[PDB]
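Presented below is the structure to which this report refers.
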Number of protein chains: 4
Amino acid sequence: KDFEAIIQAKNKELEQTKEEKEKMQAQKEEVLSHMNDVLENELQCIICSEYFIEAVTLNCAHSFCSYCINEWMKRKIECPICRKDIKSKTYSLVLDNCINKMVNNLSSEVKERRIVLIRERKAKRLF
Amino acid sequence: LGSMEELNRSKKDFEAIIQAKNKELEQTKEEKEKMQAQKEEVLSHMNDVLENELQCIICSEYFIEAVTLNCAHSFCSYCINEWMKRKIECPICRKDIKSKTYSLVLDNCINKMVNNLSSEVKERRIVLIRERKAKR
Amino acid sequence: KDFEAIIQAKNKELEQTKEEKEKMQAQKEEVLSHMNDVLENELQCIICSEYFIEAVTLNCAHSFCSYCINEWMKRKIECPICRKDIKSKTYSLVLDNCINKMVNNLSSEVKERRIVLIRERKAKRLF
Amino acid sequence: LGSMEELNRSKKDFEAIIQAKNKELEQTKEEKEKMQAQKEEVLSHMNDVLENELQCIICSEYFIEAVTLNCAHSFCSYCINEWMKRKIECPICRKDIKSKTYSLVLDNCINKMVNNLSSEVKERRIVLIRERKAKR
Ligand SMILES: C[C@H](CCC(=O)N(CCCNC(=O)[C@H](O)[C@@H](O)[C@H](O)[C@H](O)CO)CCCNC(=O)[C@H](O)[C@@H](O)[C@H](O)[C@H](O)CO)[C@H]1CC[C@H]2[C@@H]3CC[C@@H]4C[C@H](O)CC[C@]4(C)[C@H]3C[C@H](O)[C@]12C
Ligand SMILES: C[C@H](CCC(=O)N(CCCNC(=O)[C@H](O)[C@@H](O)[C@H](O)[C@H](O)CO)CCCNC(=O)[C@H](O)[C@@H](O)[C@H](O)[C@H](O)CO)[C@H]1CC[C@H]2[C@@H]3CC[C@@H]4C[C@H](O)CC[C@]4(C)[C@H]3C[C@H](O)[C@]12C
Ligand SMILES: [Cl-]
Ligand SMILES: [Cl-]
Ligand SMILES: [Zn+2]
Ligand SMILES: [Zn+2]
Ligand SMILES: [Zn+2]
Ligand SMILES: [Zn+2]
Ligand SMILES: [Zn+2]
Ligand SMILES: [Zn+2]
Ligand SMILES: [Zn+2]
Ligand SMILES: [Zn+2]
């Protein structure tokens, strides 16, 4: 019987399974990285570092919490991020709804913190 | 030790290597399937959000150049611009349109999430963007 | 008795009264001219030539009837008057209320015409 | 015709001139008072509108650089700009302020009407404009 051939076939099987695993790991890491980038870098208010609460979008296309941008605007009428003079504000149902859905998949600590801020800021639109 | 015993130990030694390799193989498969599940769960989350929160109600596609109206509703720039050739009112709430604002956060979130989905999904979006920018 | 002096005093009295009258006439004409200028040149919509109905003011500071500017905007997104790209609209309670008060002092023909257009355009804000 | 008769006709001729002049004088006064009434009626109309429709609720003056908010309420530019240093909400309806738009029609109407009022009223406005533009 070819004992050497049995070992070589088991070794290739193992090598194949390892590369499959390493690929799946890189794919997993890439997706999570991208998800976290969205959470941390797109959906967090630059003024308060929280996920937007009652998101408002300015004429310059940047978004902020309603509470945050109003406090800012009492002192300065330039977008915090791009410094263009602020000419319009609008609330964004889609951003609020997207954020609620995303946050719903996070830890109950994160979820409860968000609830506390919402009530603390009297953020009515998030019923 | 005599051939029957020497044969038996050589068999045990060979089998121990095979079994060590099968244990590694099995464990590697389990780690692979775990990361596959972890990946799929995040992909499921992205699909849920994209399909149920980030689709334009007019075209049913993920927003392409998302714009937000004064009434807080959002649409593709193309779709609302076509709508406004006939009615200056929100397709959803029918309030008079007073302002239209591009939303970078919506666009970046969509672009970043879609980048993780299949080639078929990514390509459709690229085609749709090209179609909408094309001259007519 | 000085008959010549009686005639001269009556003549001066008359001359004084005539100049007073001519001054009052010029003042009267000036005020009316200004009132009509406001009515005809400030409070009339350039698109429909009616006193504004449901006045809307654009980012460029020009005002139009709501109905008129919406029809315009289906075809062009430039202010009719200054041709700047339209970026915002807002209704104006003060303009509507001012116009109602002014029109209230005009003929019942003008008042009834305005009522007809309001209902014809379904101009809700003017209850 | 004899002196009594010649005297009498000379008296009648003199009196006829005086009476013709008094008739003219009386008629001229009536035309003057009529135009005075016509003028005052238009001035009353302007005052009614200015006082009851074109005053800023914050300062009680006729609007100086009128601005209109998204909620359709108007204020002086100076007054709303000062208010917004403390609250980003309409002083009248308390809605969140989303836009602030200068209104040429309001400004031109005020300027044109005020130009017909007393020197005292016109001067106060000029002073107030100067005060608000002054550095501080
Ligand atoms: C969209 C319409 C076809 C479908 C249709 O024929 N109806 C609408 C059905 C709804 N579905 C969609 O629109 C789809 O999402 C598409 O946009 C789809 O995404 C495309 O494949 C992508 O490009 C029905 C016709 C009536 N339309 C209405 O939308 C209803 O009246 C309704 O909304 C009510 O007004 C409202 O709900 C109140 O109850 C077609 C038919 C005629 C087209 C206009 C021709 C003249 C002008 C040419 C200019 O160069 C562009 C502007 C345009 C005004 C045109 C716009 C648009 O192109 C029209 C309306
Ligand atoms: C207006 C206030 C004095 C009168 C006052 O002391 N109160 C308001 C009374 C209302 N009357 C008026 O404002 C008048 O119309 C004046 O504006 C008048 O026209 C001037 O003579 C013309 O220049 C009471 C204090 C509380 N203020 C309120 O307005 C109430 O809280 C009320 O509105 C409620 O918030 C609301 O109704 C909710 O119920 C004074 C007192 C302290 C001042 C701030 C100091 C610090 C900052 C300096 C900056 O360089 C400019 C910004 C500023 C935030 C200042 C703004 C303003 O200058 C203030 C508020
Ligand atoms: Cl700027
Ligand atoms: Cl422009
Ligand atoms: Zn914030
Ligand atoms: Zn910005
Ligand atoms: Zn769309
Ligand atoms: Zn809407
Ligand atoms: Zn009009
Ligand atoms: Zn204009
Ligand atoms: Zn004021
Ligand atoms: Zn208001």
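Each residue's number is its place along the chain shown, starting with 1.
Header entry for method reads X-ray crystallography, 1.9 Å.
Backbone N, Cα and C atoms are what each Cβ position is placed from, and that goes for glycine too.
One mutagenesis experiment catalogued in Swiss-Prot, D:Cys56 to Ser (Swiss-Prot position 403), is accompanied by this note: Marked reduction of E2-dependent ubiquitination of histone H2A. Loss of UBE2E2- and UBE2N-binding. Loss of nuclear localization. Taking all protein chains in view, 21 other C-beta atoms sit within 10 angstroms of the C-beta of D:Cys56 (mutagenesis position).
As a published mutagenesis entry, D:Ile58 to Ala (Swiss-Prot position 405) appears in Swiss-Prot alongside the note: Impairs interaction with UBE2L6/UBCH8 and ability to mediate 'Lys-48'-linked ubiquitination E3 ligase activity, while it still catalyzes 'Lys-63'-linked ubiquitination and still interacts with UBE2N/UBC13. Residue density at D:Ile58 (mutagenesis position): 15 other Cβ atoms are found within 10 A of its Cβ, drawing on all protein chains shown.
Under its mutagenesis entries, Swiss-Prot includes D:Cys59 to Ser (Swiss-Prot position 406) with the note: Abolishes ubiquitin-ligase activity. For D:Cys59 (mutagenesis position), the number of other Cβ atoms no farther than 10 Å from its own Cβ, over all displayed protein chains, is 16.
Cβ contacts within 10 Å of D:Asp96 (mutagenesis position), excluding its own Cβ and spanning all protein chains shown: 19. Swiss-Prot gives this note for the published mutagenesis D:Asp96 to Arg (Swiss-Prot position 443): Does not affect the monomeric structure but abolishes ability to monoubiquitinate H2A in nucleosomes.
D:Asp96 (mutagenesis position) and D:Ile58 (mutagenesis position) are 17 Å apart (CA-CA, integer value). Between the CA atoms of D:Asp96 (mutagenesis position) and D:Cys59 (mutagenesis position) there is a gap of 21 Å. Proximity of the mutagenesis positions D:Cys56, D:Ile58, D:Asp96 to ligand 2, judged by a Cβ distance under 6 angstroms to any of its atoms, singles out D:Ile58 in sequence order. Each of the mutagenesis positions D:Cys56, D:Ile58, D:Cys59, D:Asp96 was checked for a CB under 8 angstroms from a CB of chain A; the ones meeting this are D:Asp96.
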